[PDB]
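Take a look at the structure below.
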Amino acid sequence: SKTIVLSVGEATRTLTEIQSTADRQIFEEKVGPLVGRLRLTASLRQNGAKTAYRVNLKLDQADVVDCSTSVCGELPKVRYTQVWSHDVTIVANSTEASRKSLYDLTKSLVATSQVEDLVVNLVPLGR
Amino acid sequence: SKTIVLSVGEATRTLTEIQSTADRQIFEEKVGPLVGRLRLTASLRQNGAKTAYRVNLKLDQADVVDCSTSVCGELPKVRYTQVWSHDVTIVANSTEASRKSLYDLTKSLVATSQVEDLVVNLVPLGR
Amino acid sequence: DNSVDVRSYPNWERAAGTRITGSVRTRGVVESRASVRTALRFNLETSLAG
RNA sequence: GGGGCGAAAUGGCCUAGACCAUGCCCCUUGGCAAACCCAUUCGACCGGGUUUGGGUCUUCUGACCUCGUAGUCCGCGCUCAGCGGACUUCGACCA
């Protein structure tokens, strides 16, 4: 199969390939309960008349709850669902330096503290 | 993934499996520019009422051109496209010796100098 | 032949599981046939040759 | 009673055509498998009646035993029980 190791800071999570297919790659995290866990959908295709390409990356994670610790009967039930999709439209005949600069800019914007505040405190981005 | 090594005489080319599917296998050659390269499409199926089978093999290769070496500005553009498809209709209940003889005859006809002249000089086969 | 049950709203037994009260059935038969028709016109004539 | 048919058997009409007469096709639903009761040679003897028949927790929605029905990836490995196992669905007194 295919294993992906993600470092959160103090622990390491492992995602395993489940549904190996060209037009749809489904990775699922293996920790405990398989239902309501971390899933990742990847897709790659073309467009128009063999001009550019199209890449789609979605990451879902639904929280679960259980009452068997106190209540005497409740199966693990999912609560909410989060969807974080992507869309990559990069042409083939481009520039490696430009692609590297764009990737570095995206990494910097992701690692910056403004997007973290926008996600947590729901404050619009503008510092 | 699945690698195929082809010997041209002085160099070795490598084709990599990209779209692994039962009804359509797409092999792509990895050398440099992925767009406008060597591609191979393979397909296998049945026919009628479980009698014989059907195999299709197509090989495409589109040449590319670029002007960034002299001209200011020109993305790699494809020129012509070549299509070389096949069709194999061999029944299951046949003969191994007959199939081997047919394969040897096909290999001899391919390696002969008449088909090479027919391809290059466009002279009809008849020596 | 076919059979389809009938269930009503929360009723009977002071329950609310949409219980079945009866059943309705339908019995029949299927048949195939073929036919041919033929049409012909004929012209008749007479004569008292002598 | 409710329907069907001009087909299919013939007769009117009878290039053709569409309708007619007798005339021919179906429903009168059906089955539960168990446990107990009578008067007496004060049971042998056939026949009848009553309680149950996929089942419970809140059989309200919804779940917990069971299976049946499908679709999907599936393992060629990780887990003390182990194992071949996963997820989503519709049904469950019987023809």
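All chain A residue numbers match Swiss-Prot; in order, they span 2-128.
According to its header, this structure was worked out by electron microscopy, 3.9 Å.
Here the Cβ of each residue, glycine as well, is placed from N, Cα and C on the backbone.
Features reported for this protein in Swiss-Prot:
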BINDING   A:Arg40, A:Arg46, A:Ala53, A:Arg55, A:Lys59, A:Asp61, A:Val84, A:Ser86, A:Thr90  RNA binding site
MUTAGEN   A:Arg40 to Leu  Loss of translational repressor activity
MUTAGEN   A:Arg46 to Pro, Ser or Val  Loss of translational repressor activity
MUTAGEN   A:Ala53 to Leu or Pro  Loss of translational repressor activity
For A:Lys59 (RNA binding site), the one of A:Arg40, A:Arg46, A:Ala53 that lies nearest, given that the mutagenesis positions are compared by Cα: A:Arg40
Fewest other Cβ within 10 angstroms of its own Cβ, chosen from the recorded positions A:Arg40, A:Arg46, A:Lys59: A:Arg46
Whole-number Å value for how far A:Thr90 (RNA binding site) lies from A:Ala53 (mutagenesis position) (Cα to Cα): 7
Among A:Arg46, A:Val84, A:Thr90, which are recorded as recorded positions, the nearest neighbour of A:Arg40 (mutagenesis position) by Cα: A:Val84
Between A:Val84 (RNA binding site) and A:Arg46 (mutagenesis position), the C-alpha gap once rounded to whole angstrom: 21
Alpha-carbon spacing, A:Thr90 (RNA binding site) to A:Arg46 (mutagenesis position), which is rounded to whole Å: 10
Those recorded positions listed as A:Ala53, A:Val84, and which of them has the most Cβ atoms within 10 Å of its own Cβ: A:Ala53
Helix, strand or coil at A:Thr90 (RNA binding site) [DSSP, three-state]: coil
